[PDB]
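Note sheet for the following structure.
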Amino acid sequence: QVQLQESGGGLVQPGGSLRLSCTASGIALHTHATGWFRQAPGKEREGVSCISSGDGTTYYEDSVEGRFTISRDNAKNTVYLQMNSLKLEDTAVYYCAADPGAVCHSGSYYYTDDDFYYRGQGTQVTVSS
Amino acid sequence: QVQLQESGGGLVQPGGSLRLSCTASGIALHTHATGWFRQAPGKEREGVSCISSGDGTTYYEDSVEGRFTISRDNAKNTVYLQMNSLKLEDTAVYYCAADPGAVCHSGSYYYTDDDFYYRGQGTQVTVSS
Amino acid sequence: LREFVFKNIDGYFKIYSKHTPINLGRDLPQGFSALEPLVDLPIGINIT
Amino acid sequence: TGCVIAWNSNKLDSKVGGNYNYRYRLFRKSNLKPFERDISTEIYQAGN
């Protein structure tokens, strides 16, 4: 009955900045691995970033390197995704998810394979002029 | 004031052999990692080979496997690229480059990304009839 | 007449001192007196 | 007598181009005594 709640998103101009936040109600952070996935209309869902359990090495995709950052605050039990330098093509919906253990890139595996247990409702991020 | 000098190159016949040498003035070898990058007109620069810091694990690219050898002499502080059995597509300018640490294939990183701190002027080698 | 001792061990400066007014006509008079430690100085540098 | 504490900081001191402000002294003439610092720069006499 654990819920993962997201906050942020909306209408932002290209070149702007945003801070998406995902908060875990039942489970706690610094024990799971938390990732962000992104789904576009007419396309298939693709991940964004991931933090593992202990300390947490930050992993990013190929198209989001150098622009998007991720951080995890254990005081408020909230993971924060920082949108910087947004182009036009990322007009889509974002989801946060968690999975027990250090699952992101331990061997020949990577978090593109969506098999996370906990999910979320997701928030819409739209860039337009 | 660290300067890397290259000696060798010139007009060599296909099927021939040659020895390029790169020597560091300021820094010393067996502490740094030294690689070779070649560039030809009409295309972007591609690496050739590398030697790591301690002892030296020799890594080679796909197009130059079995033909090209690399060696490092600390008695003269000189890295030597021995190339043999040259085909007609090997007409290029070669640069030697040194980087701090054991940068070549440590973790998920590999030296294809040209981001070495020290560079050189390079020498031209030409195969023709 | 003022007496001091200056020492350097493991980055730990010390002052040893003693103030006595009695010297008479001899610049280094006979007698015996210990030195009273006054002030401790942490610095940590070496002195040559 | 004491303790050593260490924690990984790949997330704060990495940068994509690699961080080059970090330094150490690999070539040195003599082994230092404990609790010493060497910030001087001089040319290494590696050969004759």
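We're sticking with Swiss-Prot numbering for chain D, so the shown stretch reads 430-477, in order.
Here the Cβ of each residue, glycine as well, is placed from N, Cα and C on the backbone.
Mapped onto three states, the DSSP output places D:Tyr453 (mutagenesis position) in coil. Listed in sequence order, there are no same-chain residues at least 6 apart in sequence whose CB falls under 8 Å from the CB of D:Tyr453 (mutagenesis position). For the published mutagenesis D:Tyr453 to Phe, Swiss-Prot gives the following note: Decreased HLA binding to NF9 epitope. Increased binding affinity to human ACE2.
For the mutagenesis experiment D:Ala475 to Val, the note given by Swiss-Prot reads: Increased resistance to neutralizing antibodies. Sequence-distant neighbours of D:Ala475 (mutagenesis position) (same chain, 6+ residues apart, CB-CB distance under 8 A): D:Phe456.
DSSP gives D:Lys444 (variant position) a coil state; it is part of no helix or strand. In Swiss-Prot, a published natural variant is listed as D:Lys444 to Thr, annotated In strain: Omicron/BQ.1.1.
Cβ-based neighbour count (10 Å, all protein chains) for D:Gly446 (variant position) stands at 9. One entry in Swiss-Prot concerns the natural variant D:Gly446 to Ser. Its note says: In strain: Omicron/BA.1, Omicron/BA.2.75, Omicron/XBB.1.5, Omicron/EG.5.1.
The Cβ of D:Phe456 (variant position) has 10 neighbouring Cβ atoms from other residues within 10 Å, across all protein chains displayed. Quoted from Swiss-Prot for the published natural variant D:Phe456 to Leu: In strain: Omicron/EG.5.1.
Record note (Swiss-Prot), natural variant D:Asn460 to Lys: In strain: Omicron/BA.2.75, Omicron/BQ.1.1, Omicron/XBB.1.5, Omicron/EG.5.1. The unchanged residue is displayed. In this structure, D:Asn460 (variant position) belongs to neither helix nor strand by DSSP; it is coil.
Cα to Cα, D:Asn460 (variant position) and D:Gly446 (variant position) are separated by 33 Å. Cβ packing within 10 Å was compared across the variant positions D:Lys444, D:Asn460, and the lowest neighbour count falls to D:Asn460. Contact with chain B, taken as any Cβ pair under 8 Å, is found for the recorded positions D:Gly446, D:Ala475 out of D:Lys444, D:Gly446, D:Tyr453, D:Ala475.
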